[PDB]
Amino acid sequence: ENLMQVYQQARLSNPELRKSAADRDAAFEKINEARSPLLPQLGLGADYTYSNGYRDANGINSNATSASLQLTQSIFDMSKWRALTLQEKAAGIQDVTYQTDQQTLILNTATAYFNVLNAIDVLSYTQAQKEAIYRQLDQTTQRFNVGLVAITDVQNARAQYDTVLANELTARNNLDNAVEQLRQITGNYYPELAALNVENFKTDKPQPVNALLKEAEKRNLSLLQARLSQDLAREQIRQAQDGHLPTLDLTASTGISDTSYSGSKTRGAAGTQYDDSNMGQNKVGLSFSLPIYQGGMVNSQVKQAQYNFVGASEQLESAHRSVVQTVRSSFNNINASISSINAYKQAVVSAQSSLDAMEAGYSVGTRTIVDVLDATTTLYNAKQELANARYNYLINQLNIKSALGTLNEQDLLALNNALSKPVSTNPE
Amino acid sequence: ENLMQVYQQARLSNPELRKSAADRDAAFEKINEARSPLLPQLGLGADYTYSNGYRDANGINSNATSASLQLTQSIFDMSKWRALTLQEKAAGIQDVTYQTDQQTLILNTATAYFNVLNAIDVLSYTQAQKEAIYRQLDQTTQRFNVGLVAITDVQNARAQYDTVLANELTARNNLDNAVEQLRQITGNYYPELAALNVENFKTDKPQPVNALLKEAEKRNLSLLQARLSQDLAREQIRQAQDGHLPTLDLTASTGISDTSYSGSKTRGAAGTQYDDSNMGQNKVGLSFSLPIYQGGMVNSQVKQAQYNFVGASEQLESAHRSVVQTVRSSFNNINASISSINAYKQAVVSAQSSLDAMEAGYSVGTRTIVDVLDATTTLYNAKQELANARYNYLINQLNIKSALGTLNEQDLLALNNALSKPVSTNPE
Amino acid sequence: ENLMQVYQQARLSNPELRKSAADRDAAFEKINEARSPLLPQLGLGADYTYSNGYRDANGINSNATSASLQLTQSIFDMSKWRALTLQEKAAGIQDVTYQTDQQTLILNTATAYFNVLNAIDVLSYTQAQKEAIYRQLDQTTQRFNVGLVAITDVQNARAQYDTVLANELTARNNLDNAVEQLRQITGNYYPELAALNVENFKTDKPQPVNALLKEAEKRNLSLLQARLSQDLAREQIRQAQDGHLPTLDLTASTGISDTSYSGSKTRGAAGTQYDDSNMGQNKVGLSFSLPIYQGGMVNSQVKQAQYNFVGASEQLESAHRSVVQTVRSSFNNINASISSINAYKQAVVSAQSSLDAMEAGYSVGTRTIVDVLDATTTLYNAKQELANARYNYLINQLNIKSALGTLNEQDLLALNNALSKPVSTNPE
């Protein structure tokens, strides 16, 4: 029901978040799959061959049976150590994108929570407008019946009451759809939420724009990732450079091997060479490989990886500009929101005083019913505007913390302290 | 020209649908390329080697000539059978993707078709509004000349007639551009379409929301795909688990091989071993391989696939939530659309009668030309809003069938039975 | 400060463009790595093996050491020449996507530049509007005090001024944020730009739409790329057809190998074959390989690439339709913008004359202060719409050149010649 409670329910069950957690876990586990080629490799081979000679070897025939435990082990292969740090850096990237999504859920939940409250205020003021204009229509009907105003006053009022009835269908649909927006992010249907406390409402100026810019160069999660993704591209130059290096491996086996010969040219003038061997071997070998020249394959692989590096350096300058914009435009939006709140507060007062003036003039002949119903509209538009600005103010508080990198449950606790009484998401 | 006609022409030539069909066809044929490793492999090798011994083998030299038909055949290899089932499941996913896109074309054509109709109505009404305001301007001009109204009445009318001539440029532009939207989907330019029959227009309450939900958990194609994609991730656990199993292959060959020796140390104290061999061989072997230990490569490959399965299970909770949204918010939009249709019908009535009331009042001095022109605007604004609600109603029937999974040509035939007389997409 | 100068500073330092340049450079360099396997391969192998015989060869034991220069050399391998042409065409594709991005930077820079200008006009008109209505409120408050006009006039004026105060906050925020849009594309904050010259403003009819469609079928960058991507898919059929072809390689080596035997069954009944070999080898060989049958692997690989060809043939029909839309709707938007410019010109005139008429009416009792205020609003709304259409006009000049393929720095020079005096992006 309150926002703390809505986010708690959302944190346990959200599929976009829990998917992200799965991607992070896979990437961390894959760390092990990248260590594995640096550890003992141990397979058992085991065949059976039947040969049958012909043409100048006709009459000599075998069948062999082999079986062996084989063992490989890297001693020096830098490309195998690279695949390991490259997959540890990849898991570091995924861990930051997880932190980004954890933050997205906070933002999107608060945003959707406030949208529903906004939609409750739009409909509640559209209903207050409906009722005020109906009051006019009813009292004009009374006044017409007794001879005091003309039929025109009634007809004008009705037309304008009909407009408001149709605006209420829109108002109500927007509310049902915002409630469904919420259910998508949350899993639950909420019959009521905790409304923003309007008698306790104050705003505070933001921190100066450079203080916020400094904090974001330090802590923004999108540009931690961009930086990590630049590390990754540099270590990818190093992996390319490794194709030049020599490799030093180790083999080990323990294999048996039968072999029985038979047929016509197997004895007489052979001499021991086609008997029965029943061999047996234990090996330990060291392999050594030095590339020298593969067509310029390495080199071009290195130059590719160098360009990829400037590429990732540009994506870092892209992510910086992107955060410059989010923070500076958030700063501006907050300021503007404060400015709007004050502007629309003033507006409501003037609008009501205008409405009171219309009604006065109506009764002495210097304004019409049309003027009165217009001033009723102005009033309720101003009110709606006011409520809309307060929600914009708070959403922009959240967008700023988001752009900082620091948006968490403490920030949501603060917002929850500005809420109070229950309000229904499905009234009449 | 009618909607059935417009979709018929669009089904045969639409590029986004015909590419999807090519994606489906490629994934189905790739079933063959996944079977191929479980079938006979048959290559012909054939070399010519020239050796030249030195240092403690100086003076012994050969030239060898070989040639062989080789044959491989899988007897037991579980990972080869998986690759086949995994590409069968992939073509099953791609066939749903295709059914999804076959649906998008229906939805997208019907939507674009009604958008054109919508824009014809907006411009039609703007023109009706232009002509009504003109009539006012004309008759005010006449009355001014003859001494019955002030010049202020003419000036006021001309200002408001100018505003509407500018609105006409934008309504005409929107029409041109939605005609272009439709040519993109359709291939053709249409000089006329079948307009919505508004004489025969009735709306119907939708089925209750739970019945629609039930129907969509059964038949929605986005979530058939998410389910098949969860099956795929489970079979991917199995493919990883296969790295543990032993493999049993089969070899077969028939190979010739010459070899003539030559030079200094090839006779005297050799004894038969450096003569002319003219070998000949027929083989049939069975290989056997059991892994035992590869560094924990398998296992971590299995744990990766286990997490990627929780991931696909979250994407299945994601696509459920998103179809619960699409149906709930379509059922809301449809009810609201009917409500709006009723509200604006009643509005057009009161608007007309409030316009007659202004005209009455203008002639006895209790309203101005300004109120008359305003009431003319209110009137046309409501008619536009009513036409727009009818389109909104039908578009939402379409979106709900789409979220159901069952949007087809019979649905499009129903909508086409609600059309009638031809209306131009480029009038004046 | 001017548009030429803003784009110059943008062209040097834009991250999106410079990254695209890095992708192009990597694709062109990778041409080298695709030639590499058609060129001499040359590695140095060198082991040390220690054997230990048992069961029916117990007592016979070796240690061998080898070392060799190995050389590979392609003589006939069609699929190796394919990977070369296929990476050449990929670089051709990437070079066109670079040309496309070079174009996007011009378009996005001119768009963002005029967006700032437009937001400067909105704010400056909203300010003009504020002042006009303030003059009204002041002059009514004056009249109120000396008994000429009632209280009601003051109250209506105030309410309406409040509304315009509020509009100012948002008009100023839109400008700050369009300034921010420009810093993202640009790197720089600009305290002033060169304003559109409105004294010298003329529009020109565009070229006929078929003429512009013809020029775009020839030169559009998105559909050169779709065409190149069709070529690439055809060459991809050819690469699969290569799996059928025979391969002709060449080997060469120069290898030493020691081997010292030892232990008990080493002498007596051996006879020469367990002494000390110190071998030496020079080879030059020719390998030959012909597929015949791999399970229908090739064939299905060819069928897959045939379907992938019709796919890219459909993406070509898609990109054609998409530029038929961008040119035709740009032609339509240009004409309509011209039409708008004309209609709002005339609207300002009539609106000012209507305002003059409301004033005159107010002083003789046939209109109220509410009419005068309303007519002030109408006037400023028309002026805003006129400014807006001029920017619209020029942006669509830009969008059409981009749809043609020919958008360059000459086009940006022409637009810069339609600019003049400095105007501030942060006034008061």
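Chain A residue numbers are taken from Swiss-Prot; in order, the displayed residues are 23-450.
Placement of Cβ uses the backbone N, Cα and C atoms for every residue, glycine included.
In Swiss-Prot, the entry for mutagenesis A:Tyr384 to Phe states: Partial channel opening. Increases sensitivity to vancomycin, by allowing its passive diffusion across the outer membrane; when associated with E-389. The structure shown retains the original residue. The annotation that Swiss-Prot gives for the mutagenesis experiment A:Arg389 to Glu reads: Partial channel opening. Increases sensitivity to vancomycin, by allowing its passive diffusion across the outer membrane; when associated with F-382. The note that Swiss-Prot attaches to the published mutagenesis A:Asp393 to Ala is: Decreases inhibition by hexaamminecobalt(3+). The annotation that Swiss-Prot gives for the mutagenesis experiment A:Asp396 to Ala reads: Decreases inhibition by hexaamminecobalt(3+).
Taken residue by residue with DSSP, A:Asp396 (mutagenesis position) is part of a helix. A Cα-Cα distance of 8 Å separates A:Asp393 (mutagenesis position) from A:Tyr384 (mutagenesis position).
In sequence order, A:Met380 constitute the residues six or more apart from A:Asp396 (mutagenesis position) in its chain with CB-CB distances below 8 Å. Neighbour list (A:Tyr384 (mutagenesis position), Cβ cut-off 8 Å, at least 6 residues apart, same chain): A:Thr390, A:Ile391, A:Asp393, A:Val394. Note: A:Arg389 (mutagenesis position) has non-local neighbours A:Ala379, A:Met380, A:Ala382, A:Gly383, i.e. same-chain residues 6+ apart with C-beta under 8 A of its own C-beta.
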